[PDB]
Protein chains: 2
Amino acid sequence: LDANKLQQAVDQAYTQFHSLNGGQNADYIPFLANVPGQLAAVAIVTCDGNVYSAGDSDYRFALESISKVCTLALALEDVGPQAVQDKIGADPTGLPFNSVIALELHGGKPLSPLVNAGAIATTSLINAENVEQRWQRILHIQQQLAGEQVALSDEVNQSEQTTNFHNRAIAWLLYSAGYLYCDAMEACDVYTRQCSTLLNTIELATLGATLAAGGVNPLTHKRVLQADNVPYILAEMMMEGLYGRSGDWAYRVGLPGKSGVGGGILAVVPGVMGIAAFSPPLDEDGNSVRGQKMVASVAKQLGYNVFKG
Amino acid sequence: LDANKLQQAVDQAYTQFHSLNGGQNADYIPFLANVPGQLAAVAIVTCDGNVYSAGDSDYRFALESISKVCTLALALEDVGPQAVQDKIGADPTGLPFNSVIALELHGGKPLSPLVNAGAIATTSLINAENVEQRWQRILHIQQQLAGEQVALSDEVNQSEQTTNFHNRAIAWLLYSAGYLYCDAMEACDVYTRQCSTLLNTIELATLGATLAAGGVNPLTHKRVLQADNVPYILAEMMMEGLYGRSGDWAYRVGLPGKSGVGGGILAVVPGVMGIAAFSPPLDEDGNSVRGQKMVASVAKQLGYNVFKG
């Protein structure tokens, strides 16, 4: 890959979109509400371990629901794809991230590991002897996939843990229906923790690059996932990673992606690179306004789309 | 490509799955109920125009909802991708092929050109001065995409036109909500006609190969679609092509696909080939039991999956 073209792509995406108005920070906890709204970054991490970025690319923001990708990756390593498909699902819900209508319409089955209900079920599916081991193994895979500096924010975790009533409900609905594989409050607790780590845009792009490299983190030169597991992760992302706007994302960008309420957007170019961006203001679907545009811009400038031969 | 590998894949898929038990013929009209249940075929058509087949690959079956792809293609040519996204949508519904719950939960918007509601809306969006021109233009693009012998069955059409009450309802719901772009009964009629053409398994594979070649029919060597429009078609197929099992399809196979109740299964390997299979007995989601397995088998043997780098 041409280093000049890659650096130009992130530079131009940043220049074109970094100050674009629109959207609002997540504000259900003060930490998210208080993140300076003008911060903005975009980065590429290639399968060969080269890194290109623009903007506030070291600024560490809350992982939040991007954590769903990492725990999914672990569940696949632990129990394999058939078990994940049977116990969690592989289908989009057509409904918001926290939709209980979705559950009741599918007999309690969460359908996707990337909506909150599926993610809580996937967290409960991880091999673990007790709650702290469950957390330790999830924290470790996040560090393996995105970088060793990824770490729990006490402030974010304390805020999330004391406001997550609707996820407590979801955990009990899953448990009641047969779609939760450990104690309900353990699952809810660990799910909350996994959302409460902090990473920067380069680290997010690294998660992408690990997936693009078929499970090898190109910065640490370490195989974290089995290659054969990666397409399942990316398929799940294509179907639901941007919630109700996943189809719009597939239509416009054509790369498997994931958003979080910290303002992160990840996309994967299979075999080639991770692309990520960050900016706190979110659209009505919970997806970073600028983050989406900056990732789409890089992908469009470099000609990457899995629906283009 | 390795022609020996392609023929071997088709032959092994057919051997392995052509007599697999399961499912039942669509039977809501007598034509579909009476098609011999044991018929089965699989085929590849490549971007270079080579054809590899096994089984009853000359047998002509009803196109049915696979027609939704051709009409989407024509709508993109006529009004472009922004207009399709605004007037029809690009998102999966989470709900069955004929779901009116899906409509009412999204304020009347059909969400996807590949569910019945969106397909009727897409048929209504096509440029036309009257109903017969609307039909002629749609028939012509089916023939351009899949093969010149594609033609309306009077018997299928008559049976569909006299039993399509639920689609008449959907047409009126769209019209009432503002998501129908011509007369309601004209859109419903023409949608019915487009579903009532007959094609064989090589023609269905050719449809896929036209898409795979970026809009060029590799048997006639004619450009039918703009290359830039094809990724939109494929994204829509990835989201909703196999209805509520599209996610499962993306997870297991990882190629954009489409089913119809005539027993056809289509998959597209972007830039490489169309893969198709046929067998009348359908599963509970309306998807051919053997058809899905044969197409999946060819794709796995050859290693094709858009999420694998």
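Note that chain B is numbered according to Swiss-Prot, with residues 2-310 shown in order.
Using N, Cα and C of the backbone, Cβ positions are placed for all residues, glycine too.
If you check Swiss-Prot, you get these features:
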- B:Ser66, B:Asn117, B:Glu161, B:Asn168, B:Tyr192, B:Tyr244, B:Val262: substrate binding site (BINDING)
- B:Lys69 to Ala: Loss of activity (MUTAGEN)
- B:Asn117 to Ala: Loss of activity (MUTAGEN)
- B:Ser160 to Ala: Loss of activity (MUTAGEN)
- B:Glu161 to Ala: Strongly reduced activity (MUTAGEN)
- B:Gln162 to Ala: No effect (MUTAGEN)
- B:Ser260 to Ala: Reduced activity (MUTAGEN)
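Features recorded in Swiss-Prot, as mapped to the structure shown.
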residue	record	DSSP class
B:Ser66	substrate binding site	helix
B:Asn117	mutagenesis position	helix
B:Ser160	mutagenesis position	helix
B:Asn168	substrate binding site	helix
B:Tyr192	substrate binding site	helix
B:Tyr244	substrate binding site	helix
B:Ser260	mutagenesis position	strand
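Put plainly, the binding-site residues B:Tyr192, B:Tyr244 were compared by Cβ crowding within 10 Å, and the winner is B:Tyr192. Spatially close to B:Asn117 (mutagenesis position) yet at least six residues away along the chain are B:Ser66, B:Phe98, B:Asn99, B:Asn168, B:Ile171, judged by Cβ distances under 8 angstroms. Taking the Cα atom of each, B:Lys69 (mutagenesis position) and B:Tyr244 (substrate binding site) are about 12 angstrom apart. Across the structure, B:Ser260 (mutagenesis position) and B:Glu161 (mutagenesis position) are spaced 18 Å apart at their Cα atoms. Binding residues for substrate (B:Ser66, B:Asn117, B:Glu161, B:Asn168, B:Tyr192, B:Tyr244, B:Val262) extend across at most 20 Å, taking the greatest CA-CA distance. Among the mutagenesis positions B:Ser160, B:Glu161, B:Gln162, no residue is found with its Cα located within 10 Å of the Cα of B:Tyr244 (substrate binding site). Packing around B:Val262 (substrate binding site) is summarised by its Cβ count: 24 other Cβ atoms lie within 10 angstroms of its Cβ, all protein chains included. B:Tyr192 (substrate binding site) and B:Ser160 (mutagenesis position) are 14 Å apart (CA-CA, integer value).
The highest number of surrounding Cβ atoms within 10 Å, among the recorded positions B:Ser66, B:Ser160, B:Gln162, B:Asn168, B:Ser260, is found at B:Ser260. Across the structure, B:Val262 (substrate binding site) and B:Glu161 (mutagenesis position) are spaced 12 Å apart at their Cα atoms. Around the Cβ of B:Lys69 (mutagenesis position), the number of neighbouring Cβ atoms within 10 Å comes to 30. Geometry remark: B:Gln162 (mutagenesis position) versus B:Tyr192 (substrate binding site), CA distance 10 Å.
The distance from the Cα of B:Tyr192 (substrate binding site) to the Cα of B:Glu161 (mutagenesis position) comes to 10 Å. All protein chains considered, the CB of B:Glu161 (mutagenesis position) has 23 other CB atoms within 10 Å.
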